Amino acid sequence: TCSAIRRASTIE
Amino acid sequence: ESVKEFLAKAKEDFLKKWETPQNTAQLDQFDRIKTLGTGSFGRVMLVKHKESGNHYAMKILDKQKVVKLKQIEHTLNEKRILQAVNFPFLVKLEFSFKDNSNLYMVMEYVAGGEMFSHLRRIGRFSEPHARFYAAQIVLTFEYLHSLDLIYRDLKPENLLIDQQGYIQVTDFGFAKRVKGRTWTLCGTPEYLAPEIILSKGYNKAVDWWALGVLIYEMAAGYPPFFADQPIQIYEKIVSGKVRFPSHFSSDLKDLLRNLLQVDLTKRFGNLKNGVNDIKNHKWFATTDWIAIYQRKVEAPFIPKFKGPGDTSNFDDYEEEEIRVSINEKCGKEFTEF
Ligand SMILES: Nc1ncnc2c1ncn2[C@@H]1O[C@H](COP(=O)(O)OP(=O)(O)NP(=O)(O)O)[C@@H](O)[C@H]1O
Ligand SMILES: [Mg+2]
Ligand SMILES: [Mg+2]
């Protein structure tokens, strides 16, 4: 098992 | 100099297309299949041209949420820079149009999937395997910095793998033409530069910082600065202390120390020789830089393909309805698009 959580981009 | 005539000839082709300016085609000519990725302002799906039969990667952006978050400047820069640049490691653009509710972009489909999904499964890449991918980012950043362009978003979630194991750079939402400095807060928390957090007016040196974080994550299997809350990650970035694993080679450790230098005075990529310091390093010793640009070096890993239109190398998502209203949503804003 592996929870591949993708990283999002931060703005503002 | 050989590359000097290359970057001088490339700066002539880019500026010619930069002032060439819209609505190439329309949504009625595409067959939506499966969603490849999602974001805060839209999703990216796999579409097939009903007439030509070619498969493409359509990027949808909601025109209402972009205006609601003041992202019009970043939206126009993503389209204006994509169709102008030309590089084998950069993703290609085909059609760009818009309707009443959403902005649309049609890119070259890269069925090999993200580097994130491939790196998370293996665990970590070997140093020759990591040097192969790290060498393509050097030639790409060298080409983009010569055009006074910054990426400001280097992460495995924005790096694709083609049919020959090479990199296809996408997600140009934070690209911007900057000669001097800029003061916009953007990027990925695990990849932000220290001066970006300090609001210090950064230049093209932030792309070299993200290069060091990228190589560290590929060779180890995790970024050097990461935790639960983003405030904890910022305490590690501005600190300047890095903890390296034991399996790293000392030549890789020394190159990361010069790239992850929070001091702009001693950071690689922003010195006298600039990019020449990264090519002649002890790590990139046997690297054939010309054959990498010519795509002649054999690929250590090539993803599995079932032909064009195979979404096997992409994670599954929940499908929804493409909402297109009857009223024009912020039409006066998106005119140069
Ligand atoms: N040309 C392409 N071929 C295949 N997959 C693609 C392509 N372009 C985008 N994708 C996928 O779509 C996902 C989202 O695209 P992206 O351009 O990052 O939108 P985004 O909202 O800007 N993501 P982010 O800015 O990091 O929050 C990517 O992570 C890829 O998996
Ligand atoms: Mg992304
Ligand atoms: Mg983006």
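What you see of chain B is 14-34, 36-351, where the numbers are those given in Swiss-Prot.
Quick check of the header: X-ray crystallography, 3.4 Å.
Including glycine, each Cβ sits where the backbone N, Cα and C put it.
Residue environment of B:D167 (active site, proton acceptor) contains 21 other Cβ atoms, counted within 10 Å of its Cβ in all protein chains. What Swiss-Prot records for B:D167 is active site, proton acceptor.
The ATP binding site feature in Swiss-Prot is assigned to B:50-58, B:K73, B:122-128, B:169-172. In the three-state DSSP reading, B:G53 (ATP binding site) counts as coil. If you take the C-beta of B:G53 (ATP binding site) and look for same-chain residues 6 or more apart in sequence within under 8 angstroms, you find none.
Per Swiss-Prot, domain 'Protein kinase' is recorded for B:44-298, and the stated evidence type is sequence analysis.
Here Swiss-Prot flags B:299-351 as domain 'AGC-kinase C-terminal'.
Swiss-Prot documents B:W197 to R as a published mutagenesis change and attaches the note Does not affect interaction with SMO; when associated with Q-88. B:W197 (mutagenesis position) falls within neither a helix nor a strand when secondary structure is assigned with DSSP, and so counts as coil.
Under its mutagenesis annotations, Swiss-Prot gives B:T198 to D the following note: No phosphorylation by PDPK1. Cβ-based neighbour count (10 Å, all protein chains) for B:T198 (mutagenesis position) stands at 16.
Here Swiss-Prot describes B:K286 to P as a published mutagenesis experiment; the accompanying note says: Impaired inhibition by the R-subunit. Sequence-distant contacts of B:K286 (mutagenesis position), defined by Cβ-Cβ distance under 8 angstroms and a gap of at least six in the same chain, do not exist. Classification of B:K286 (mutagenesis position) by DSSP places it in coil, neither helical nor stranded.
Under a cutoff of 8 A between CB atoms, and with a sequence separation of 6+ in the same chain, the neighbours of B:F328 (mutagenesis position) are B:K48, B:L50, B:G51, B:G127, B:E128, B:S131. Among the sequence features in Swiss-Prot, the mutagenesis site B:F328 to A is noted as follows: Reduced catalytic activity and impaired inhibition by the R-subunit.
Only B:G53, of the recorded positions B:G53, B:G127, B:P170, B:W197, B:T198, B:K286, place a Cβ under 6 Å from an atom of ligand 1.
With respect to their backbone Cα atoms, B:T198 (mutagenesis position) and B:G56 (ATP binding site) stand 22 Å from each other. The secondary structure of B:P170 (ATP binding site), as reduced to three states from DSSP, is helical. Candidate recorded positions B:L50, B:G56, B:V124, B:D167, B:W197, B:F328 yield B:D167 as lying near chain A, with Cβ-Cβ distance under 8 angstroms.
Note: the Cα of B:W197 (mutagenesis position) and the Cα of B:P170 (ATP binding site) are spaced 25 Å from each other.
Neighbour density for B:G127 (ATP binding site): within 10 A of its CB lie 19 other CB atoms from the protein chains shown.
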